[PDB]
Amino acid sequence: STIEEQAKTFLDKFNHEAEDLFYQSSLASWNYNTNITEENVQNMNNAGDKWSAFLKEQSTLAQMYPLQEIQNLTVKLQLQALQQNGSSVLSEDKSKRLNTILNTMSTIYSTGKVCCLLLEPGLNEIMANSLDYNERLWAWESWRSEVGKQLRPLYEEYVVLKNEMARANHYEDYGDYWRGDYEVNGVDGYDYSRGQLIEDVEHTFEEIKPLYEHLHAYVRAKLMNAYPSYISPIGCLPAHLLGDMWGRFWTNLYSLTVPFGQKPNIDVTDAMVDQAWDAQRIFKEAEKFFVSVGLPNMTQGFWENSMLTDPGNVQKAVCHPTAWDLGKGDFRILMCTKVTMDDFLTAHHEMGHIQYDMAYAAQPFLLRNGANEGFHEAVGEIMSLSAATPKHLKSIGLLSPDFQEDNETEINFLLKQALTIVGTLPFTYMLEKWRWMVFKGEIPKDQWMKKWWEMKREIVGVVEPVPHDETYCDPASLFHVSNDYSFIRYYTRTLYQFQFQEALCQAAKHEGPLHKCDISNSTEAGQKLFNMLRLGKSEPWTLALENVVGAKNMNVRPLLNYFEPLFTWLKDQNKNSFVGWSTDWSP
Ligand SMILES: *[C@@H]1O[C@H](CO)[C@@H](O)[C@H](O)[C@H]1NC(C)=O
Ligand SMILES: *[C@@H]1O[C@H](CO)[C@@H](O)[C@H](O)[C@H]1NC(C)=O
Ligand SMILES: *[C@@H]1O[C@H](CO)[C@@H](O)[C@H](O)[C@H]1NC(C)=O
Ligand SMILES: *[C@@H]1O[C@H](CO)[C@@H](O)[C@H](O)[C@H]1NC(C)=O
Ligand SMILES: *[C@@H]1O[C@H](CO)[C@@H](O)[C@H](O)[C@H]1NC(C)=O
Ligand SMILES: *[C@@H]1O[C@H](CO)[C@@H](O)[C@H](O)[C@H]1NC(C)=O
Ligand SMILES: [Cl-]
Ligand SMILES: [Cl-]
Ligand SMILES: [Cl-]
Ligand SMILES: [Cl-]
Ligand SMILES: [Cl-]
Ligand SMILES: [Zn+2]
C-alpha cells in the first residue's frame, strides 16, 4: 500500500461523498434562486454550510498524503485542489481580522451613498448617460472620497495580511499567489511559471499598443467635439468622461463616438416578435446551433428542469442569466428570458457554458472545470459572436435573404466592440499591474495613489480630474478590488476568446474578415472545440489551448485580426492627427 495508492482510494471515497453533497447543495441553491422565500434561504444556507464543513474536513484529510510521493499527475492535481491551505496559515486572530476587513470593505462598498444616491442605479446612470462635465466629475470625486477614503486604511491592512498569508504558503506575495492560477508543473513541453504570466501579458500588450493608441486618438477627438474646452489633443483623457464610473469599458461612449450615426445597428428583436417567438424557440435554436457542429442535444432533464422565463408575480426569482451544473448528469439554465436579441445571444452564451459542462462531466469531480479561470467565459462569448453575424441571422431566418451588408454599419459595430474589448484591456492590465506591484512591495504607501495615476497616465492614457493624495483609495473604488478578486482574468479571457474564434473559423474554412464568421454546420470546428472542452481541468491549460489553436501560448494576434478593418479605418481617420499622449498634461 503506497502513498499514491492510499491517495487514490481516498479520492474515490471523496468523489462519491462529494458528488452527493454538492448535488444537495446545488439543488437547495436552485430552489432558492427560482423561488425566493425564507424557507428556501434557510435550506440553501444549511446545505451550503454542510458542504463547506465537508470540504474543510476533507482538505484536512487530504493534507495527510504528501504530494512529493505522488508520481501520477492526475492524482496530484486532485489532491492539490483539496490541499489548498489559504488563509488557514494565519493565526486565529489574524484570520479573524482579515475576514473582518474583507467583510467591512464589501459592506461599505455595497452600502456606500453620496449625498443621497447609491452607486446602483443613481451614480451609474450619471456616469453612463450624463453629458454634464460638472455632474460626472462630482459623482466620480464623491465616490473616490466617500468610499475610497474609508477603504484606504482597511486596504493597507488587507495588503499586509494577504502578503503574510501568501509568504506563509511559500509564495513571493499575494500577487504571486494569484499568478499561481496559471501555473503548470511536471508536464514537459507544457509547464508554465508564475513569472511567465507577467512576461506574456506585457508582450501581448506591447503588440496591442498601436491599435489602442489609435482608438485613443479617435475617441479623444470625438470627446473633444463633445467636450470643447476640457480635453487636450496631446494629453490623456479625463477619468470621469469614460462612460462608466472607472473607464473600465468605453461602451457608453458610443453615443459620442459612433462613426456613422445615421446607420442603424442590426436589431432583429422586431423580427423575433413578428414571427411570434418565445423563450422555448430561442433555446431550441441555440440547441440547434450547437448540434450543427456535432455537439449533443440538451438533456431531457434540461428541458424538464430549467427556468427559461420569469415566473411572474407568483414568485420572485434571481433573474441574472446563469448556467447550472448540479452534477449527477443534471444541467440547467436559469434565465428570465424576454423575446429580445440580447436574450437570444445570452441564451447562446449560457448554453455554450452548458456544453462545456457536459463535455467534461466524465472527469473526476475535482477536474470538472475550465482549463483555467478564463476558458469558460471565452467559450461562452464565441457562441454569441457566431450567433450575431449577419450570415447566421439570414441562415436561421431573422434577416431577409437579400439584406445587404454595409461597411458603415459594420464599422459602427466594430467600434462598439473596440470600446468594450480593446478599451478594457489596458485598464485591466494597468489595474492588475498596480496590484501586483503593491503586493510585491515596489510601491510604498506614500506613492500608492501617485503610482496609480502615473500608470493611468502612461499605460492607459487617463488622468484624474482632481489631484488625489494618499488619503484616497481609488483602485478600491471598484468592486473587484474592494471584494478581493483577481482581475487579469479579463485580459487572458478576452485574448483566449478570439484565439478560439480564429482557430474555429479557420477549421470551418471561413473566408474573409474574422468578424463576419459563423461556425454553424462545421463538425471540423466542433471537433476542434470539443477536444478541449472534454479535458476540463485535467490537462495543463497550455495543452487545452493547443488542442483548439495549435499553439501552447496566449496570443493577441487573433484579436488584432478581428479588429484589423477598424484598425486600418482608424489609421486613416487619424493620419492628420496626433496619436499617443503626453503624461504631463492635467485638466
Ligand atoms: C416555493 O417555496 C415555498 C416554501 O418553501 C413552497 O411552499 C412553494 O411550493 C415553492 N414553489 C414552487 C413553485 O415550488
Ligand atoms: C493515474 O491514475 C489514474 C487513476 O487514479 C489512472 O486512471 C491513470 O491511468 C494514471 N496515470 C498514469 C500515467 O498511470
Ligand atoms: C498545507 O499545510 C501543510 C502543513 O500544515 C503543508 O505540509 C502542506 O504542504 C500545505 N498545503 C500545500 C498545498 O502546500
Ligand atoms: C436532437 O433533438 C431533436 C429534437 O429536438 C431530434 O430531432 C434530433 O434527432 C436530436 N439529435 C441528436 C443528435 O441528439
Ligand atoms: C446549415 O445547414 C442547415 C440545414 O440542416 C441550413 O438550414 C442552414 O442554413 C445552414 N447554415 C449555414 C450557415 O450553412
Ligand atoms: C465597402 O467596402 C468595399 C471593399 O473595401 C469597397 O469597395 C466599397 O467602396 C465600400 N463602400 C462603402 C459605401 O463604404
Ligand atoms: Cl455568466
Ligand atoms: Cl459537478
Ligand atoms: Cl470583454
Ligand atoms: Cl480610478
Ligand atoms: Cl471573464
Ligand atoms: Zn457567462
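Numbers in chain A track Swiss-Prot; the residues on display, in order, are 19-133, 141-612.
So this one's X-ray crystallography, 2.7 Å, going by the header.
Yeah, the Cβs are placed from backbone N, Cα and C, and that goes for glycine too.
What Swiss-Prot notes for the published mutagenesis of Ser19 to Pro is this: Increases slightly the interaction with RBD domain of SARS-CoV-2 spike protein. Quoted from Swiss-Prot for the published mutagenesis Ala25 to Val: Increases slightly the interaction with RBD domain of SARS-CoV-2 spike protein. Where Swiss-Prot documents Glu37 to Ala as a mutagenesis experiment, the accompanying text is: No effect on interaction with SARS-CoV spike glycoprotein. In Swiss-Prot, a mutagenesis experiment is listed as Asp38 to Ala, annotated with the note No effect on interaction with SARS-CoV spike glycoprotein. A mutagenesis experiment is reported in Swiss-Prot for this position, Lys68 to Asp, and the note states: Slightly inhibits interaction with SARS-CoV spike glycoprotein. For the mutagenesis experiment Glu110 to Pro, the note given by Swiss-Prot reads: No effect on interaction with SARS-CoV spike glycoprotein. Taken from Swiss-Prot, the feature substrate binding site covers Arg273, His345, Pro346, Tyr515, and the record attributes it to a curator's inference. In Swiss-Prot, a published mutagenesis experiment is listed as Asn330 to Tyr, annotated Increases slightly the interaction with RBD domain of SARS-CoV-2 spike protein. In sACE2.v2.2; increases interaction with RBD domain of SARS-CoV-2 spike protein; when associated with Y-27 and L-386. Looking at Swiss-Prot, you'll find the mutagenesis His345 to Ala noted as follows: Complete loss of enzyme activity. Per Swiss-Prot, Zn(2+) binding site is recorded for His374, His378, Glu402, and the stated evidence type is experimental evidence. The active site, proton acceptor annotation in Swiss-Prot covers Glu375. Among the sequence features in Swiss-Prot, the mutagenesis site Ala386 to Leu is noted as follows: Increases slightly the interaction with RBD domain of SARS-CoV-2 spike protein. In sACE2.v2.2; increases interaction with RBD domain of SARS-CoV-2 spike protein; when associated with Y-27 and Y-330. Under the heading of mutagenesis, Swiss-Prot lists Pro389 to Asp and annotates it as follows: Increases very slightly the interaction with RBD domain of SARS-CoV-2 spike protein. Annotation of the published mutagenesis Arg393 to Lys in Swiss-Prot: Increases very slightly the interaction with RBD domain of SARS-CoV-2 spike protein; the original residue is retained in the structure shown. Annotated active site, proton donor per Swiss-Prot: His505, in sequence order.
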(message) Below 8 Å Cβ to Cβ and six or more residues apart, same chain only. Which residues does that give for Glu37 (mutagenesis position)?
(response) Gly352, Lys353, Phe390
(request) Return the single residue from the recorded positions list (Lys68, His345, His374, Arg393, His505) that has the minimum number of other CB atoms within 10 Å. (result) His345
(request) For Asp38 (mutagenesis position), just count the other CB atoms lying within 10 A of its CB, please. (result) 13
(request) Restricting to the same chain and to sequence separations of six or more, state which residues have a Cβ under 8 Å from that of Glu402 (Zn(2+) binding site). (result) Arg518, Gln522
(request) List, in sequence order, the residues of the same chain other than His374, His378, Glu402 whose Cβ lies within 8 Å of the centroid of the Cβ atoms of the recorded Zn(2+) site. (result) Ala348, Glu375, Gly377, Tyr381, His401, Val404, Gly405, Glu406, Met408
(message) For the C-alpha pair, I'd like the distance in angstrom between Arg393 (mutagenesis position) and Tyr515 (substrate binding site), rounded off.
(response) 21
(request) Could you work out which of the mutagenesis positions (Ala25, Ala386) has its C-beta surrounded by the smallest number of other C-beta atoms within 10 A? (result) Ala386
(request) Tally every other Cβ atom lying within 10 Å of the Cβ atom of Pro389 (mutagenesis position). (result) 21
(request) Taking the Cβ of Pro346 (substrate binding site) as the centre, count every other Cβ atom within 10 Å, in any protein chain shown. (result) 17
(request) May I ask which residues of the same chain, at least 6 positions away in sequence, place their Cβ under 8 angstroms from the Cβ of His378 (Zn(2+) binding site)? (result) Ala348, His401, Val404, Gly405
